[PDB]
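*Asks:* Dumping the structure here so I can ask a few things about it.
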Amino acid sequence: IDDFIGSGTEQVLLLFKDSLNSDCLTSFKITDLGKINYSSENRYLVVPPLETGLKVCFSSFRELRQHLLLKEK
Amino acid sequence: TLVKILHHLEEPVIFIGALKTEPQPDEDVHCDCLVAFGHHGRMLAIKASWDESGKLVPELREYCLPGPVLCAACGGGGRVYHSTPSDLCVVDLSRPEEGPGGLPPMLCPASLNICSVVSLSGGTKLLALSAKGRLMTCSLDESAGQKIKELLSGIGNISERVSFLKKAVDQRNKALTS
Amino acid sequence: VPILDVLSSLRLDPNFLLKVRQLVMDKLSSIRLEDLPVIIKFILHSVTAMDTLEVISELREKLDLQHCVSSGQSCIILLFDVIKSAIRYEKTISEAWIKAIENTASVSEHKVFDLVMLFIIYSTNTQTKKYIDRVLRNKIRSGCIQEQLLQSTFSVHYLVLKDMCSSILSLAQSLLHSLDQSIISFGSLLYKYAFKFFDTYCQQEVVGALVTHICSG
Amino acid sequence: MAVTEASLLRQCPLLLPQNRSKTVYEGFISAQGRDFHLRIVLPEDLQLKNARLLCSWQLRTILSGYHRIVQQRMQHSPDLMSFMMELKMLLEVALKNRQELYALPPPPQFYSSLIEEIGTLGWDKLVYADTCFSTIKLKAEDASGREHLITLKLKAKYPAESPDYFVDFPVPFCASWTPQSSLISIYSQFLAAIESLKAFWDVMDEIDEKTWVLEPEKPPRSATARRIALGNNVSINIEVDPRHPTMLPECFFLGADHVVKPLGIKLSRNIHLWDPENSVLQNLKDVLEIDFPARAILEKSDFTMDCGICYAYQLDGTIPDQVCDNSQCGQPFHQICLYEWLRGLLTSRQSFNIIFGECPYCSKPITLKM
Ligand SMILES: [Zn+2]
Ligand SMILES: [Zn+2]
């Protein structure tokens, strides 16, 4: 596991079965499980909206916690 | 041989800085805006408007962006780079100032102790430390079936707490008339 | 307006129309801006050979044009057009209208409308031009007409007049040829504002008329 | 109430006394469903000429701009009742002006139903969504296959209110918004508005393809007025009814007083032969009795079509239109350059809205109508 890409985030590396060759580094498989899958669009349009919405109403939640504690005091 | 509080944020302070908002080379550029930070994500922006009175007026903002903020710094062009425990994210400001404090990430892990430098070469390149203890340098310019799962996970997280805060409202309207 | 169209459509006696006419004339400042013109259109269709004087009098009493404030311009314009059409496609409206502002003699509280309509009538049918001159000289000498009048007249309603600027000059010509300094001063202000607000051709005609006055006069 | 043992409750139920003497009030103040902290300490007497008043730093930031009005009103007010009433009115106007600080959606209403409505419309009409999920753009197709996009702005809770819709085509788009109206409801409304002016596009795309179209360069769908080149340094312009597009649009020529002259003379005696059933281009080719230079050189500079005063094409978008009534010159000019030149000239005599004078190149009579 590492950022073998140098894109910032970790990815995974997999090695398959030295029966292939008497040599390493063959039959690899790299992936993030996001868009990233290396080996040997309407769906990809709507994620940022969701990922905003979560933290948005999370901020709402925290604000209203503050609200709660306030009138309790 | 006096000291003056200005605003008094209410959470622990981490970062303070300045910007030349509306930056429209020279080392010392006359900073226009001011920025201050909290720990639990309370940010403060200050501007001079000199509007609505025919006199000099301060224009303030108090934003609340998510995540317990770990560290941040200012990028040239009125930008700010800040590290949550999830990801590194950015906020540009230069437009007077923005009403909502939106922010994208940049697909990089939870860093801390960010320090930005300007190229003016091309674009912006900077330095940082990973939370795991690794130094890095940055240079800057099926799935819908999983997406629906993501949507509904977030909806389920939020609606519970919305109901909880309505329970608070009920407690409160009641205790008030008591 | 629908009511009025329908009343034009149905089989009626006219004595009722008169009642309704008076009714709207009361309810005449108390109308919104837009329809106003068509109401007046109705009225001026509805009018006859004889009632004309009185209705106009009431009208001339009830129209203000300082009250109507893209806040009054388009509609005013359209109004004037309408009136313009009315007094084009019949004559006696004008003689009655003149009579009405002419016999408004005791009134030193003259309103904007009057001059504007005078210009207009001067621009249109011409047999009465000498009548108009005559009457306008007479109210001027009487001092009932004065200059802050003309000031606010050209400060607002000019747009109406641009397309009849030639009328103003043909008048001012007959104003300066007379005696009685106040008349001559009036004609001056005419030439002045005409050169002031209007366009190049106007300006040119101004200069060209003044020069004539100089050399010949 | 008239008395402030009940009116104080009715108007600031959130604002209540601590001290035995009703001198220390604390609590909250409501504003747009936001309860702001407040502590307010009167003197021994109920005089507001002194009235200590601290708040949240939230509130002091929001009232940066009115602390002088506070100093005024604390001392000028007759009663705490009217004081606080005016205060709340003030707070509302403050946030009304600072209304750029306001949005939060409810997920299970919003983030649930919205993708069901997207699947209802079609994921392939989906051209864009915003990282806020604030903006979303969608595609509609004319039956020819012209893409008409449209943008939509979504509130916290969308179907409760209209979204803000922004469309390209010229006529005022009306979207009959009920809460029963959804994305596909407004989409059908979008189509019905498209299908009203469909046959307009069928002539417009034809004109776009065929002839030397001039000056709605890259014409959008909004464009109802067009301009076409013909002959040489003579251009026509058109403006078409979207509702009766094959009906005769109102038109005129730009160019020479000897080239534009017999063009209108033919048009006058062949307009009666206008058969609106054909295409517009086809009707023209017989009405004018000519072929177009059908992009015959389009946008290739042979120095023919140039101002001769400013030596430029598209001077502020202004086209070389005014020409000489001369076989030997045929020098085309703009409006503004020719105007300013014949302005200073001594022989340049001015009628109503005409300037006469000599062509700059050939010194022959040339007429300019503004
Ligand atoms: Zn030019
Ligand atoms: Zn020439």
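Cβ from N, Cα, C; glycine included.
Found this in Swiss-Prot, in case it helps:
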- D:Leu149 to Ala: No effect on interaction with FANCI and FANCD2; when associated with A-166 (MUTAGEN)
- D:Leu248 to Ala: Impairs interaction with FANCI and FANCD2; when associated with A-252, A-254 and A-265 (MUTAGEN)
- D:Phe252 to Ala: Impairs interaction with FANCI and FANCD2; when associated with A-248, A-254 and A-265 (MUTAGEN)
- D:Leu254 to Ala: Impairs interaction with FANCI and FANCD2; when associated with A-248, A-252 and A-265 (MUTAGEN)
- D:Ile265 to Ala: Impairs interaction with FANCI and FANCD2; when associated with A-248, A-252 and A-254 (MUTAGEN)
- D:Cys307 to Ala: Abolishes ubiquitin ligase activity (MUTAGEN)
- D:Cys307, D:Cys310, D:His334, D:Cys337: Zn(2+) 1 binding site (BINDING)
- D:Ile309 to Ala: Loss of interaction with UBE2T (MUTAGEN)
- D:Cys310 to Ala: Abolishes ubiquitin ligase activity (MUTAGEN)
- D:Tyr311 to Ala: Loss of interaction with UBE2T (MUTAGEN)
- D:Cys324, D:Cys329, D:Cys359, D:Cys362: Zn(2+) 2 binding site (BINDING)
- D:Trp341 to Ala: Loss of interaction with UBE2T (MUTAGEN)
- D:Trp341 to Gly: Abolishes interaction with UBE2T and ubiquitin ligase activity (MUTAGEN)
*Asks:* Rounded to the nearest Å, what's the C-alpha distance separating D:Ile309 (mutagenesis position) and D:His334 (Zn(2+) 1 binding site)? Just drop the number here, would you?
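*Replies:* D:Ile309 (mutagenesis position) to D:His334 (Zn(2+) 1 binding site), Cα-Cα distance: 8 Å.
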*Asks:* Given the recorded positions D:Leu254, D:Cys307, D:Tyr311, D:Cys337, D:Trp341, return the subset with CB under 6 A from an atom of ligand 1, ordered by sequence, or none if empty.
*Replies:* D:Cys307, D:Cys337
*Asks:* In whole Å, note down how far the CA of D:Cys310 (mutagenesis position) lies from the CA of D:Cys324 (Zn(2+) 2 binding site).
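*Replies:* Rounded to a whole number, the Cα-Cα distance is 16 Å.
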*Asks:* In sequence order, which same-chain residues at least six apart have a C-beta under 8 angstroms from D:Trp341 (mutagenesis position)?
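*Replies:* D:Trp341 (mutagenesis position) has long-range Cβ partners D:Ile309, D:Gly357, D:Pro360.
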*Asks:* Taking the Cβ of D:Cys310 (mutagenesis position) as the reference point, list residues of the same chain whose Cβ is under 8 angstroms away and which are at least six residues distant in sequence.
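*Replies:* Listed in sequence order: D:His334, D:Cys337.
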*Asks:* Take the C-alpha atoms of D:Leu149 (mutagenesis position) and D:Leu248 (mutagenesis position) and report the distance between them in angstrom, rounded.
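*Replies:* Here the two Cα atoms lie 29 Å apart.
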*Asks:* At 10 angstroms around each C-beta, which of the recorded positions D:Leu248, D:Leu254, D:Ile265, D:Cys324 has the fewest other C-beta atoms nearby?
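*Replies:* Taking D:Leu248, D:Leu254, D:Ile265, D:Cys324 as the recorded positions, the minimal 10 Å Cβ count falls on D:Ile265.
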*Asks:* I'd like the number of other C-beta atoms within 10 A of the C-beta of D:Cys359 (Zn(2+) 2 binding site), please.
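*Replies:* If we count other Cβ atoms within 10 Å of D:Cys359 (Zn(2+) 2 binding site), we arrive at 21.
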*Asks:* Out of the mutagenesis positions D:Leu248, D:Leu254, D:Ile265, D:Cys307, D:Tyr311, give me the one sitting nearest to D:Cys329 (Zn(2+) 2 binding site) by CA distance.
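*Replies:* Smallest Cα separation from D:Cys329 (Zn(2+) 2 binding site) among D:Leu248, D:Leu254, D:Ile265, D:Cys307, D:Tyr311: D:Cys307.
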*Asks:* Just to be sure I understand the contacts, which recorded positions have a Cβ under 6 angstroms from any atom of ligand 2? Candidates are D:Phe252, D:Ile309, D:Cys310, D:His334.
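*Replies:* Once distances to ligand 2 are taken from each Cβ, none falls under 6 Å.
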*Asks:* Using DSSP, would you call D:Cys324 (Zn(2+) 2 binding site) helix, strand or coil?
*Replies:* coil
*Asks:* Same chain, not part of D:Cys324, D:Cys329, D:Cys359, D:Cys362: whose C-beta falls within 8 angstroms of the C-beta centre of the Zn(2+) 2 site? Give them in sequence order.
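*Replies:* Going along the sequence, the neighbours come out as D:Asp325, D:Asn326, D:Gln328, D:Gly330, D:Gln331, D:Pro360, D:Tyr361, D:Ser363, D:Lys364, D:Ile366.
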*Asks:* Report, in whole Å, the straight Cα-to-Cα distance of D:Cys307 (mutagenesis position) from D:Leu254 (mutagenesis position).
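*Replies:* The separation of the Cα atoms works out to 14 Å.
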*Asks:* I need the neighbours of the Zn(2+) 1 site defined by D:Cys307, D:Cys310, D:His334, D:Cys337. Which other residues of that chain put their C-beta within 8 angstroms of the C-beta centroid, in sequence order?
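*Replies:* Along the chain, the qualifying residues are D:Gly308, D:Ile309, D:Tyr311, D:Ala312, D:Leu315, D:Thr318, D:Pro320, D:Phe333, D:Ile336, D:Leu338.
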*Asks:* Taking the Cβ of D:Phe252 (mutagenesis position) as centre, how many other Cβ atoms lie within 10 Å?
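*Replies:* Taking every protein chain into account, the count is 12.
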*Asks:* Of the mutagenesis positions D:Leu248, D:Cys307, D:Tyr311, which sits closest to D:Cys359 (Zn(2+) 2 binding site) by Cα distance?
*Replies:* D:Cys307
*Asks:* Taking the Cβ of D:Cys362 (Zn(2+) 2 binding site) as the centre, how many other Cβ atoms fall within a 10 Å radius?
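*Replies:* That number is 15.
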